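Structure first, commentary second.
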Amino acid sequence: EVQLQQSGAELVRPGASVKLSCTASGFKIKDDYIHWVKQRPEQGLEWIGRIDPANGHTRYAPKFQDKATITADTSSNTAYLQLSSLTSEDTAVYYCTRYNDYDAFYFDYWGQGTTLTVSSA
Amino acid sequence: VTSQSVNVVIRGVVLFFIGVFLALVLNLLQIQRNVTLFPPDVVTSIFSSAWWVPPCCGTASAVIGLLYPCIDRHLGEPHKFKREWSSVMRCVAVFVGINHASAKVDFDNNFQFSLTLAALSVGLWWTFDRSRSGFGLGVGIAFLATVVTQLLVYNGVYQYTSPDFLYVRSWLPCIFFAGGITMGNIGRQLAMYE
Amino acid sequence: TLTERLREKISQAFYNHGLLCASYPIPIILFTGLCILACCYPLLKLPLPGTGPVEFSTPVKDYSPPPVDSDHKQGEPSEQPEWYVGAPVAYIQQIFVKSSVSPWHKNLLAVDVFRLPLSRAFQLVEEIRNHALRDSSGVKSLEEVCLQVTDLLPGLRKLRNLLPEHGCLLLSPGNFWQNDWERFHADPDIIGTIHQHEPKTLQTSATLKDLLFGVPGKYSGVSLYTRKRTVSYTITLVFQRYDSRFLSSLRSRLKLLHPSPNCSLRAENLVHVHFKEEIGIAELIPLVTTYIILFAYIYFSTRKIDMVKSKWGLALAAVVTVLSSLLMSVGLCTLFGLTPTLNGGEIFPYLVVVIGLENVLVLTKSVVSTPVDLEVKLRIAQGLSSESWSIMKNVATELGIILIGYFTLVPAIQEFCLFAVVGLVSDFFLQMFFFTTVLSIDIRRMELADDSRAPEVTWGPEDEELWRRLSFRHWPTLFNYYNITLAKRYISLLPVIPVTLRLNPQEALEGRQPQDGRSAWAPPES
Amino acid sequence: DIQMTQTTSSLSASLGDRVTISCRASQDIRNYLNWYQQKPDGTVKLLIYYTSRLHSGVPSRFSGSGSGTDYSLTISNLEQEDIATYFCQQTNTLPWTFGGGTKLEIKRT
Ligand SMILES: *[C@@H]1O[C@H](CO)[C@@H](O[C@@H]2O[C@H](CO)[C@@H](O)[C@H](O)[C@H]2NC(C)=O)[C@H](O)[C@H]1NC(C)=O
Ligand SMILES: CC(C)CCC[C@@H](C)[C@H]1CC[C@H]2[C@@H]3CC=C4C[C@@H](O)CC[C@]4(C)[C@H]3CC[C@]12C
Ligand SMILES: CC(C)CCC[C@@H](C)[C@H]1CC[C@H]2[C@@H]3CC=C4C[C@@H](O)CC[C@]4(C)[C@H]3CC[C@]12C
Ligand SMILES: CC(C)CCC[C@@H](C)[C@H]1CC[C@H]2[C@@H]3CC=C4C[C@@H](O)CC[C@]4(C)[C@H]3CC[C@]12C
């Protein structure tokens, strides 16, 4: 019933910026936080950050404190993750996620993930 | 043997009882403007505020209500304007209503009391007893009895009241005059009844 | 001069209309009956009869404090009660801690029923106090939301160390031992120290044990050991502010720590409880005194008359006249464009005594003194000619004072006088028509006549809303100790958080202290 | 700062067998460890939260246990749909950290 539809795959030359999108279906993003998770092919899953759409408060991991910015829009029921100064280390699949329980903090519902590739090509 | 001796005591005791009961009611009426977080019981209403004001006010009411029906007879031409006792009931109702109002009404403490209180007092006077000698007696007793106790409580030795301080700076004289015209009228109505 | 001419003119008019008044016995009284309703009754439905909602339910899905002064006038069809305007005094969170034991055996004593559950109370309170959000946007811990209290009222020195102070207002059975588990363990009389301050007789105010337990006394009595039950209590949290994230996190943490199987609590709606200003008997004695004074006045106004046919008829008519006049006036005050918000309950007797009955009373004397024996229109004519200008001067004298009375700046006196003038004029009209018609019909008629399994933990719809089974003075007593008033305000009650504990009977046997089978306390009258 | 380590990167097991997966936290995390299953299609699903609580819709085939720094995930009988990769995530310290991940496969020869 609850789905988090994500945008399509992206291919951008290094040094530019990418703004991935996440549309929530089945619930309103005001109720829960929205998280972004980066999964490199072998480095494993990593936590980027989260935003409270009802307040706009955001928090990021120390690695992504300056690399990534997360914004959301309640009216369109979407959340956006923006990466600045793209480099070859950013080629990974990005997952949009929320959580329901506010003590266990489990990522109950995940998006399909958007593959992001950066190269000169 | 004489009727005067066997009637004056009855009038005095009845008037004393009426005065003490009325003062007991008025004490609650004027004190209940504020209540503690825990409400008290009915029994505590007796001797609620002052230790010795009920008997003193009762005997004052008795003496005033026995003297007032005597000055006219000494002068002559007894009262005939409001012989009916329903007028006396109206008097006591207006008296308790005035006490209720002074308990829970607020006006300009300056330049308004001298108008409102005086107007209502004189209106009661000419509504209930047009006796000019009665008006003179009331004027000569009211402030004269008020001023001695006002000075006593202002001296500070027996200062049991804070908001009064200086005399002629409160609404008490009007209420005291209204009580003076209600009592005495009650006594003369009883005397003319018997 | 003009005085005698005016007197002659008004007397002639009075005589002329007296015949008309006596001419229509039925039509004029029908007119009065119709007009009494038509003038005032249809708008009498608008004022509130007195009843009103005291409990208001708000869904927990999205809650915000109501606006205080956003609208100058509140909407008519709005469901929000007149008191549900400002912020609540506090939000109350109940944590119902039910418990049960593994298969019961005979070695358990009565003191175990209290020792086993209350042992975990200190740990639960510590968890609640130290709970914090690990990922939060707003508040973090209980400190930022709890309602801080400084000290109790003077004269409550006996309750020191038994109620919280200089900290968050958190009530639990651990307050009996000051949240010191070592003290609780070393205490040799648990039931005794629990019931130390229990009154010997019934008291309206909430008992200290009731306040600390937060539970009706039937779930915490000593008699549960006979039924093999176990004492259940409640940790009470008082919130100065509302934070949905923090409350949800606390509930989730408690449910993780102590999961409650077969629990289906709805946790759907908040409950707002408004406490009225309780009026004692002290403020009531003058009210009944002036009512009985009014009754004496009306009785003395009556009984001074003699009727050709009746003995109480026109007296009852005059009483009905004044009552209907004031009832018409209190409603027509709205049409006059003046505020009808006056209390009325204490206004009524003074209003009646101000209106008076002299004008109606004096009309009867000349009418019954009329020497005409047969004709009724005649008797009306001479009686009204005799009474001419008399009722006029009486009414004018009674009304002239009221204008000066309301010429002052006092609002309440002005409202009283505005009521009084219209009451007097309506009384004048009604005595001019209805009373004269009824006395005319009376005159007309006069001449004509002459095994043993321990019960399991259940979470049915009775555990929820358990606060309404407490004493009606529970919350006011608790807040009054800290000099906080609920007279003009309201409180909000969050849904209860269930906590279930599983206990081992072997634990009681291991911790079995000597002389545990005796206690000074004994259940009185039970 | 806490690092979760799954030593067994690959765990070959047969169908219908019981499979255990263990990850070790660098420090005590107070039973705050959630398990996620990522299918080869790329979709990610939550299996177990807190430390042993089953999420809604997850079959009772999955179970978890452990305390302190050692936690485990057990599968009663390995099904074809259970052939995926599993991650364990700690939620004790705010920078949530995921495990290295382990991949299951069927026995050969
Ligand atoms: C208890 O609370 C009342 C208010 O409900 C306090 O009364 C106020 O006292 C201050 C001075 O201390 C006055 O300026 C206010 O006008 C008072 N307000 C009212 C409504 O009475 C009272 O002081 C408090 N007492 C204690 C011991 O806390
Ligand atoms: C009868 C003669 C002496 C004049 C009338 C005086 C009497 C009847 C009236 C006039 C002034 C009145 C007092 C005025 C103020 C107070 C203070 C309050 O606690 C209510 C009672 C008390 C104490 C009243 C009692 C009754 C009182 C004493
Ligand atoms: C008939 C007369 C001469 C005898 C004495 C009258 C007595 C009853 C009157 C005169 C002065 C009055 C007092 C004057 C002032 C005050 C202070 C006020 O805050 C409460 C009422 C109180 C305390 C009055 C009580 C009644 C009183 C004592
Ligand atoms: C000239 C004479 C006859 C005028 C007398 C007017 C009297 C009877 C009127 C004028 C002001 C009135 C008071 C005005 C306000 C209040 C406060 C209210 O909560 C109860 C009624 C009460 C206490 C009224 C009682 C009656 C009252 C005292």
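For chain C, we keep the numbers from Swiss-Prot: what you see runs 2-451, 609-684, in order.
If you're wondering, the header gives electron microscopy, 3.2 Å.
Cβ coordinates are placed from backbone N, Cα and C, and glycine is handled just like the others.
C:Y234 to A appears in Swiss-Prot as a published mutagenesis result, with the remark: Abolished interaction between loop-1 and loop-7. For the recorded site, C:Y234 (mutagenesis position), the DSSP three-state label reads strand. Counting only residues at least six positions away in the same chain, the Cβ atoms of C:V98, C:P118, C:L119, C:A122, C:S173, C:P174, C:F214, C:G215, C:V216, C:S221 sit under 8 Å from the Cβ of C:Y234 (mutagenesis position).
What Swiss-Prot records for C:284-442 is domain 'SSD', and it gives sequence analysis as the kind of evidence.
Taking all protein chains in view, 19 other C-beta atoms sit within 10 angstroms of the C-beta of C:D443 (mutagenesis position). In the three-state DSSP assignment, the secondary structure recorded for C:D443 (mutagenesis position) is helix. Recorded in Swiss-Prot as a mutagenesis result, C:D443 to N carries the remark: Loss of sterol-dependent ER retention due to loss of interaction with INSIG.
Following the DSSP three-state reduction, the secondary structure of C:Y640 (mutagenesis position) is coil. With a cut-off of 8 Å between CB atoms and residues at least 6 apart in sequence, the same chain places C:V150, C:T151, C:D152, C:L153, C:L154, C:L170 near C:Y640 (mutagenesis position), listed in sequence order. Swiss-Prot lists C:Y640 to S among its mutagenesis entries, and the accompanying note reads: Abolished interaction between loop-1 and loop-7.
Unmodelled segment: 157 residues between C:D451 and C:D609, spanning 93 Å (Cα to Cα, whole number).
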